[PDB]
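**Q** Below is one structure. I have some questions about it.
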Amino acid sequence: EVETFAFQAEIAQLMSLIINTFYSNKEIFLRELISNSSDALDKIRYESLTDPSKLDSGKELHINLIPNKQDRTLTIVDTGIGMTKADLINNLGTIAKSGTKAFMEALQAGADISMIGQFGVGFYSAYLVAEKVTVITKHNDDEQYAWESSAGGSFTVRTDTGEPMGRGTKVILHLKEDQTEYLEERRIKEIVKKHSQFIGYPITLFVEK
Ligand SMILES: O=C1NC(=O)[C@@H]2CC=CC[C@H]12
């Protein structure tokens, strides 16, 4: 059972802008996704200060970067608070609507794509380097879901049958053919040290086989 939804017109417009605009500084996608992971990890850590049982699905708070040249995927895994089904369909899209509008206005005033995170829609910077994005997520109050979109105006949501995560979010970047440099270890290290050197959680860069 796969459910297909339409993006809001404004969100689809943002995705087309990111995909079509000529912009060479693509490497900032990693900074945005790492920052999204750090924000979700902050949330579950704060919630556990008043409720230790919220960590029953995993005490570790960390971020993993997993490149896979065989599948041509780059995966950003965090053990943060995760996302409910309403998040995937309604809540994050409500927030992204006003953030997109502010992002569009700033761009016409001289801002560039690298400041996308200041408007709360940094996730969509993933489409600078990815033709398809899959998001596996598990919230303490909901089931494990798989979100997916190759842009084009629609996204799908399904109950995930893969390996259970416990809690957190898994963002799988199906990279474009000419963006395979972000599967190389030295490139990922250089980007992490350049834009994410002070993240308050351990970032483990997996290496390939
Ligand atoms: O992680 C994510 N952030 C988003 O804005 C996008 C839509 C909602 C949930 C899945 C994606």
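Going by Swiss-Prot, the residues shown for chain A are 16-224, listed in order.
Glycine is no exception: its Cβ is also placed from the backbone N, Cα and C atoms.
Below are the features listed in Swiss-Prot for this protein:
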MUTAGEN   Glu47 to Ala  Strong ATP-binding. Strong interaction with HSF1, HIF1A, ERBB2, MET, KEAP1 and RHOBTB2. No effect on interaction with TSC1
MUTAGEN   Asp93 to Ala  Impaired ATP-binding. Strong interaction with HIF1A, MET, KEAP1 and RHOBTB2. Loss of interaction with HSF1 and ERBB2. Los of interaction with TSC1
MUTAGEN   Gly97 to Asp  Abolishes ATPase activity
**Q** Please report the DSSP secondary structure of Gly97 (mutagenesis position), reduced to three states.
**A** coil
**Q** Taking the Cα atoms as reference points, how far is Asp93 (mutagenesis position) from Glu47 (mutagenesis position) in Å?
**A** 13
**Q** For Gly97 (mutagenesis position), which residues in the same chain are close in space, meaning a Cβ under 8 Å from its Cβ, but six or more apart along the sequence?
**A** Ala55, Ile59, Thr152, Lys153, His154, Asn155, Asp157, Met180, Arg182, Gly183, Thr184
**Q** Out of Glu47, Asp93, which of these mutagenesis positions shows the lowest number of other CB atoms within 10 Å of its CB?
**A** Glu47
**Q** Taking DSSP as the reference, which of helix, strand or coil describes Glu47 (mutagenesis position)?
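**A** Reduced to three states, the DSSP call for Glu47 (mutagenesis position) is helix.
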